[PDB]
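Asker: Quick one: this structure, given as structure tokens, is what I'll be asking you about.
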Amino acid sequence: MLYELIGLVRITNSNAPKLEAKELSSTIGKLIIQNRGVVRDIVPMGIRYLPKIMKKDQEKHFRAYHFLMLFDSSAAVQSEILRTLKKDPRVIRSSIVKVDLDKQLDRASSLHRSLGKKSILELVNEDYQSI
Amino acid sequence: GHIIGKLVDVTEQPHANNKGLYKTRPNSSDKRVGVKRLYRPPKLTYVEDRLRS
Amino acid sequence: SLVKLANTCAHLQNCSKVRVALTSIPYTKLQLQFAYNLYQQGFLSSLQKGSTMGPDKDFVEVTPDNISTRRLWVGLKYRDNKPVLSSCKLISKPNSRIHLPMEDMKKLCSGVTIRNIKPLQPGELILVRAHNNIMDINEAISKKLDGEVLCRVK
Amino acid sequence: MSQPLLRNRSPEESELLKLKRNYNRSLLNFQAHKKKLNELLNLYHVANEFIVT
Amino acid sequence: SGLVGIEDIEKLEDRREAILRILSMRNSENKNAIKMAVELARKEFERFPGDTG
Amino acid sequence: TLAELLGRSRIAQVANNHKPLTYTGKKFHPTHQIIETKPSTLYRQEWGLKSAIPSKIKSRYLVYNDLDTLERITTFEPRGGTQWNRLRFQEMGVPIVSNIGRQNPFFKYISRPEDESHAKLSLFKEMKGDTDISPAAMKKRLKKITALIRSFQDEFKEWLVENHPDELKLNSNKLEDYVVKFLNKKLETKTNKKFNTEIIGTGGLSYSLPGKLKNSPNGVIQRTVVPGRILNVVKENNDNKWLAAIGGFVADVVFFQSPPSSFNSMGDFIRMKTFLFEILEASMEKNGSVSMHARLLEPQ
Amino acid sequence: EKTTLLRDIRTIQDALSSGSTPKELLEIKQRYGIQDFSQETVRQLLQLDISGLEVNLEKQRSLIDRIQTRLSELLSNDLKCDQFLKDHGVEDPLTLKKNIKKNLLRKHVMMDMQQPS
């Protein structure tokens, strides 16, 4: 099944804002590819201010690094990833939504589909045939 | 001059359709009684109306 | 099917109430014989084979390919602001079939209530089925036939 | 009234009918099979962007 | 019509590994497994090709 | 037959129109056909419509949408004022000219493929001119077309290897050119938007040909003077020209050097006074509007 | 067998384009049975069943279309129809009914496009 993970990582060090996000993406990506999974895309979303002050593991946060990760795995692996994210102190909020593949095998991230790009081939073919 | 009340039988559609399939049995629309069409005042149409617009 | 015949009798009553000149009924041997008797007795103006969409103008052979789309088209008659075919009811019902000997059919046509069947009235048509043929009760009495009393039309 | 109510299909008509119906089922299976392969080809073109190592 | 060389075999093997992980029955919904079972069962009981009823 | 007669009836001649009778947006041209009744028929509420128009109506001009409605009324507005805008334009005797110097649309000119060198610009305009098309009917232009174009694959798999084999073995820069031409050559026979609904030229506002001089008892007229009204007391924001109301049209007025002092004095009531203007040129835009340029002739 | 189709097909296309004949090819000539290594042997190792189905479907469509056109034309011309029946061995086809004879025509048109093929 194709899944879309959206994680809000903590920005502890203002000098290295994209450090825990990179370390986290590597940890999650390794779980996926080491359990028969495929990582289709990693779309960084940048530092954004949280809609409110949020709390996690007796800590408070006002900003986070947003990132999206489109990956293919089994249901059991998907639950294992979600369990690890809900326990990691770095992660403030994490959501995994299924992307239906009944009609087509290649679906882009919701962010891209919102912009009209329905498949990763459309994104790649707009970076080769026109770039 | 369109004919009202005529059903095209499957024997009259021997060739394949636009999808490439032959018609071998009546479809659901062919099996619904269409008596109402005989009594509804026909919509009068004219080619000239398209040019006028 | 007596159920189909019940459906047709009710259908003709509904069409008469609204005064539609032309309507369709299912295409079966029993329905065709029923309609033909009504036509010969002057209850129906016309009887044509056709399709779900209307009566056929030119002969269309009926086969398994189009049997499901066949219909019988009948013309209803109205005179002096009254329907000619006002009522149409079954006598022999699906859950209670009535078979009468020719002797009892003669009593029914003579004013005697037989097996709760009200006797034949002036200007009424009672149809009887014998060996899968439908005929007027008076004709069955002439041929000495015993049969199922199907319906009464007025 | 004298016309027969139904005329059974001749053995030849049933043969041609079976040919068309077999063709209809086979064409749909083939078209679905080719659609699946065309989706497998478009997935091969993008599998260079997918990570398994 | 020719006269970027060719891709390393290791890269083509990774494209195959990504396609087989995405299409693995062990990574798909249980309904897909049931759909395969229905096809297998149908073919063991059918009277002829296309018999589904 | 009655059907033949009906198709040619005067009511049939009026094209179906359901555009709002009360429109508050920007009006650039007439939207409804003006209906006129003679004085004798007006006295009897006869307009040639389905029902009598209410006697309260004293105008002889109206515009309508529906002959009858579920509310048992006619949907009409008792106005015919777009005709006076056209006749006032005719009185100003300013021919409409093309700011792009295009051929006159009312003459059957012998045109050539000078602009047809943009075959890939307009052949794809059919699928790319979908600014306001449904999200799925526009998507039906992708599979429906793909099958039609995919049916010419064999024809183009032989013509290209028989007329330009070198390109197929060297480069596709020219192959793409042969493709755009192929479809158009195989589409000119087809009928895709064979009827074009775009406004043709002036749209009927003026059928006057440029070139003619206006003779007058006081000699040939060299400059057309038309009374008008200044709407704003401050030039259009971001534009170096004010706006005037001349003959039912809003024009852009250019002043000689300075703005007359009546502007500051009058202020927001400047529209209450009439000035004399000179109409420099009149152009037609693709929206169907008229671009009238004027000049505030001031007594000197 | 660690050997993969892609790799094996990349050796039969490099050995066939370079001239090298490592013993792997002989083994590959046994893994697949392809004794001869030519450009028209890799094309027969990678054949997909779908290709065969596509040609069987065209033949099926041809037969149906031909049978219908043949009978359609025959019926349009009563003279060519009467001759058609006599040529195929019908005795006095002229003296036959529409259904009693159209079935013969159908049985013959389907005996001239399915028996000869």
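We're sticking with Swiss-Prot numbering for chain F, so the shown stretch reads 2-301, in order.
Yeah, the Cβs are placed from backbone N, Cα and C, and that goes for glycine too.
Quoted from Swiss-Prot, the note on mutagenesis experiment F:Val235 to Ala is: Suppresses defects in the 5'UTLs of COX2 and COX3 mitochondrial mRNAs. Listed in Swiss-Prot as a mutagenesis experiment, F:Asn241 to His is described as follows: Suppresses defects in the 5'UTLs of COX2 and COX3 mitochondrial mRNAs. For the mutagenesis result F:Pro260 to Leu, the note given in Swiss-Prot is Suppresses defects in the 5'UTLs of COX2 and COX3 mitochondrial mRNAs.
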Asker: Hey, what's the Cβ neighbour count for F:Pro260 (mutagenesis position) at 10 Å?
Answerer: 17
Asker: When a 10 Å sphere is centred on the Cβ of F:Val235 (mutagenesis position), how many other Cβ atoms does it contain?
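Answerer: Other Cβ atoms found within 10 Å: 12.
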Asker: Could you measure between F:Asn241 (mutagenesis position) and F:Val235 (mutagenesis position) for me? Cα positions, answer in whole angstrom.
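Answerer: On Cα coordinates alone, these residues lie 10 Å apart.
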Asker: Could you state the CA-to-CA distance between F:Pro260 (mutagenesis position) and F:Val235 (mutagenesis position) to the nearest Å?
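Answerer: Here the two Cα atoms lie 10 Å apart.
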Asker: Tell me whether F:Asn241 (mutagenesis position) sits in a helix, a strand or coil according to DSSP.
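Answerer: The residue in question, F:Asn241 (mutagenesis position), is coil (DSSP, three-state).
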